[PDB]
Amino acid sequence: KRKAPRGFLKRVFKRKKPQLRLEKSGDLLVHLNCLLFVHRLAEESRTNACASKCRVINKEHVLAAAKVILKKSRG
Amino acid sequence: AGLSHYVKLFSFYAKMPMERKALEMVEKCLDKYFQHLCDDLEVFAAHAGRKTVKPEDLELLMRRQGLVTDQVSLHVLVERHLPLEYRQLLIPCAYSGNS
Amino acid sequence: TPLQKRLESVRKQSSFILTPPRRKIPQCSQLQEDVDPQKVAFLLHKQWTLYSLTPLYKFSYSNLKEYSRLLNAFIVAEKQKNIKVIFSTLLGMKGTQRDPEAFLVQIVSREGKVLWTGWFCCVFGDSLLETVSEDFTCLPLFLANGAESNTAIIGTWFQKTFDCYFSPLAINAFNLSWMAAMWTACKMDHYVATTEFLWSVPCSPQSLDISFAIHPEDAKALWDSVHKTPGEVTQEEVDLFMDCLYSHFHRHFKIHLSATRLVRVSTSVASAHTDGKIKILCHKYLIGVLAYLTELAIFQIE
Amino acid sequence: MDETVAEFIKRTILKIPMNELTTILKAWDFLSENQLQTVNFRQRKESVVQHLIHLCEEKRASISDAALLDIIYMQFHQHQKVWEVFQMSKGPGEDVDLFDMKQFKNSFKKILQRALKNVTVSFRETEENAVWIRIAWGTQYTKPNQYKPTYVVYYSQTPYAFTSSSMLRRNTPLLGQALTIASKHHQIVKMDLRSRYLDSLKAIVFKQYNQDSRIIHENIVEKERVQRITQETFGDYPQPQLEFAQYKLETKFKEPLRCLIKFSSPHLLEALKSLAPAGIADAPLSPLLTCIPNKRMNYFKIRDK
DNA sequence: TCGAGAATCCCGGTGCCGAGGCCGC
DNA sequence: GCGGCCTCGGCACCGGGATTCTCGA
């Protein structure tokens, strides 16, 4: 996949928090943040899959991935 | 939509088949990711004293996420993942008219 | 001379003029020159799946690194459709000085987990050298052992770059009985394994297999019963050894083993199958076992 | 829901194929009727092997019933893990008036944990009246190993007690010993019948298997004869031995000439039956080869006589 | 003479590629 | 009920257990 939605990230940044002034390409920075967050998710979930030696990512690996990376990606 | 964009990009980022039931939970992970981010941009932009969220307002946040370092600055991180027509907006090129 | 010699060879072979190859008992082949003891010893007790390899056009034993890269970049690309390829000249797997030096093709995966370990050898194969031009470095034998998938990929690469073609060498039960006889005729000591002959009867509904495994010293004493002329084993001597097996099996179980076909003849020298997964090389007679195997590969090529 | 138990259940649940998932999961009783609907058995292998084991995480699965799962898996896959046949022998006297399945379970577990103190013996009294013992071994120095268990199919009051020939360790003389002391016998003997098809070993050791006008065939008087002699040695519906029916010959060639014959067929006694009519074999087909079920033996050790 | 150590015969317990099944056009 | 998809499983090659048989208590 070679895309990054201009409209969706702006709509999310406005829906979730109504009071900001995200800059001209600040939503592009938000997309980069989510791209790298999902990078960390993919790689550490691959690590989680190798932890239980499961050849398919499942729910029990993603929930363990979340509490590590999502907490780590908190500012 | 965009969450569906990221779960599809997860497929080409995990390099490995997963389950749809995994994807709606990673959807809640992205929702909480924004539920931490947009108020982390909130508090970081308030820390700078500026109403708007300038690019350096997020460079500090990504320093917090450990992805910006003295070795890996903000702009280099744009090289590795964003497409050219998108990083043309972010990292200043030069025409004697640097963006 | 450059082709017409091969045409006359084809004429001689197709003529089938009194074939019975009275063969010299495989002589103890003291390991010639280098023959890397670690490499050769690693190459002995590995179940080589034989193939017949036509001569390689425009091959050189100097450009091993270039072929190594060209094939490594092709194998991992067949995964796109972690792996290292080490072409390694063996320097001693040759019968006469004029034979092409045998060279390896190893799919080395991190550590030295050799996945595939190909092997092209041309020993005592001077029935092909004197008929092919200089540009071709002919190695009739190809030895797989890696998965059939990787063999059917390196074979395609070799076809693409060298115009060499891999027919899977199938040792017929006649040649199998021959080698089963000259390997119990050898002068070895401390027999590693029993002399087993895996027969396979031709029943249409069922597929019963027989493992006529003889004590290796007991088969040597049975061979001496039918061995009269020394130095060379004849077709009649081989047939009498095989018929003494037949008359010790039909004697016992009243089923004519001669009505069945050999599928595998395990011997202390070298195991040998039919369907291709043939040559285990237990002892260091491999320059003689490989001599027979290359002579058989000429039969398929020529 | 434990070490070497939850993942053991996982390793025995990916073993069982997708078709008979209901069949084996219904019989081992941890998943009641209500629990079957929760997991969609038809979706995926890793999905079911993850949701089912969770359904035991809530059910706090223990090795006592995890081993029963393996038993029920093998009851439909007994055609693997080639089986030895043990034959008990009481001396002179009355039979075992007390084979109480409770008492036999006690008299087997007690004797086995007397020496092999760490073993997980799990019985399953089948409906064909044949206790299906499964033994996970391990010495006092180690935990009971469920990786390579030794299932023992002891027919309840029968002198014959099949055994999964897993490794043939020092427990095999204790496997026979505990078997012959739990059931009130005195001598345990390996019958040396070793076949992969327990449903055929059951037949053998119990003797339960037999109970154109233009084409002028000149050797018709011989084809009729060979068909006759292959019908008085192989009567009807032979059972598939499918086993390496060894004949460790020690005979002189006509001092001895050692041989280790191994007939190997997916269906042996039928392959021999179609030998003589196919011209491979003589009509009287060497009772060594016909009397495999008649002697209840295939791992022969013949000599000269 | 006998008791522990190593090697190796006998057969697993594992690895891994064709066969059968199965879901869009 | 087929198209590119996928999953069991026979065959087979490589890894420890007990029998040989050599050496120490």
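Numbering, chain D: per Swiss-Prot, residues 1-211, 234-276, 289-339 in sequence.
Structure method, as recorded: electron microscopy, 3.7 Å.
Cβ atoms here come from the backbone N, Cα and C positions, even for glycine.
D:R11 (mutagenesis position): 14 other CB atoms within 10 A of its CB, across all protein chains. Secondary structure from DSSP puts D:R11 (mutagenesis position) in a helix. Quoting Swiss-Prot on the mutagenesis of D:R11 to A: Decreases the binding to centromeres.
Long-range Cβ neighbours of D:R196 (mutagenesis position) (same chain, at least 6 residues apart, Cβ-Cβ under 8 Å): D:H79, D:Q80, D:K81, D:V82, D:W83, D:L264, D:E265. The secondary structure of D:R196 (mutagenesis position), as reduced to three states from DSSP, is coil rather than helix or strand. Listed in Swiss-Prot is the mutagenesis experiment D:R196 to A, annotated as follows: Decreases the binding to centromeres.
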